[PDB]
Amino acid sequence: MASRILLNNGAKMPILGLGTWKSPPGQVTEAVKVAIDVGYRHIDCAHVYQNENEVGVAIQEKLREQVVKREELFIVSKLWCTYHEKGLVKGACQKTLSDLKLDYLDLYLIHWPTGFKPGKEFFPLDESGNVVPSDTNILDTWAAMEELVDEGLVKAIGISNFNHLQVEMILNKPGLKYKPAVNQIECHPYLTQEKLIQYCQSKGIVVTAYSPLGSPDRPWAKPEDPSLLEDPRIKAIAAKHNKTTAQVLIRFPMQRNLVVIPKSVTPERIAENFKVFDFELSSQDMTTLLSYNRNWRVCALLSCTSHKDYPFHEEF
Ligand SMILES: NC(=O)c1ccc[n+]([C@@H]2O[C@H](COP(=O)([O-])OP(=O)(O)OC[C@H]3O[C@@H](n4cnc5c(N)ncnc54)[C@H](OP(=O)(O)O)[C@@H]3O)[C@@H](O)[C@H]2O)c1
């Protein structure tokens, strides 16, 4: 298992990163400092997580402390849906850069294919509860992303939560200047994503798997929901390999040539989750884990199911 994957912009991306959604602002600075101390070189961020300033304090301290060089870090952030307009993308990117204390991002993603009305609210509502869309389409927002590469603000651009028709729309864009480097999608044994992964990989797009542990801290969790970390079948694979269930769930996407971004703010778990470069799941184990697919999503963007660009009506 090599530690980095080559992207279609010629840069290398670490295959294991630290997620930061739901990491409290008073804990995430320590989480990121611990992560860099124990070997993580990739941090996954987003403006909508409301904690980039605190992530940036950790990054800056470790760069100042010469624990790591900027060229060795791979920092990812994401353009939120209320900034898809051509004239707002640069300022959104620069706010993220200012918060993270960076003068460039390694990778900047369109967070969702759905544009929303600009304004202070991240989910602007009509008086009945539906998301108010933007009329800007995915192709014009992609051209604005391409401008960020040409201005030196980001080294690579990509997409997140795009279905295969939407990836194809980008690839078929008239005048396309830069292909997406990455599609970041939910992926774990209950949402195995074979068709969309195959498609992206065949096009040279690297896939990043989010919520690899099934996001047990997601806000909308219901007791009745399936639970990866408690599934006795997965616990049995882990026991056979003398690893934790989380370590099996992180190694699984790595062996599919995916990048994976488990989140923790607990120092012991941050270190445990990185200790996945020293064992191998067999092909039988991989096929067994794939067999647990049930098309179950943590993140279904349920307030946006009538948006023209809602991604999850499509079979993949
Ligand atoms: N592009 C998108 O739309 C999108 C959507 C969702 C997620 N993401 C990204 O993907 C990252 C990961 O997904 P996620 O945050 O949904 O969830 P996740 O990584 O699947 O699970 C995080 C949860 O697992 C717990 N945990 C971590 N390591 C553990 C271990 N070794 N043993 C037991 N429990 C453990 C964490 O607890 P503690 O933190 O308390 O330790 C937290 O409650 C996000 O943080 C974000 O960066 C992106």
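According to its header, the structure was obtained by X-ray crystallography, 1.0 Å.
The backbone N, Cα and C atoms fix where each Cβ goes, and this holds for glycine too.
Record features, source Swiss-Prot:
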| type | residues | note |
| --- | --- | --- |
| ACT_SITE | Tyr49 | active site, proton donor |
| BINDING | 10-19, 211-273 | NADP(+) binding site |
| BINDING | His111 | substrate binding site |
| MUTAGEN | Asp44 to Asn | Reduced glyceraldehyde oxidoreductase activity |
| MUTAGEN | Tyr49 to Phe | Complete loss of glyceraldehyde oxidoreductase activity |
| MUTAGEN | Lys78 to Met | Reduced glyceraldehyde oxidoreductase activity |
| MUTAGEN | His111 to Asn | Reduced glyceraldehyde oxidoreductase activity |
Listed recorded positions with Cβ under 6 Å from ligand 1, out of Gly10, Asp44, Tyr49, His241, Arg251, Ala271: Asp44
For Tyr49 (mutagenesis position), the one of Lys78, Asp231, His241, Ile261, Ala271 that lies nearest, given that the recorded positions are compared by Cα: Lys78
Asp44, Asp231 as recorded positions, winner by CB count within 10 A: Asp44
Integer Å distance between the CA atoms belonging to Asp44 (mutagenesis position) and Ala271 (NADP(+) binding site): 17
Which same-chain residues, if any, lie at least 6 apart from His241 (NADP(+) binding site) yet have Cβ under 8 Å of it: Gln247, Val248, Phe279, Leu281
Largest tally of Cβ atoms lying within 10 Å of a Cβ, found at which of the binding-site residues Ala221, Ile261, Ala271: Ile261
Surrounding CB atoms that lie within 10 Å of the CB of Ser211 (NADP(+) binding site), all protein chains: 24
Listed in sequence order, residues with CB under 8 A of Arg251 (NADP(+) binding site) and six or more positions away: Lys243, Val276, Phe279, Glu280, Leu281
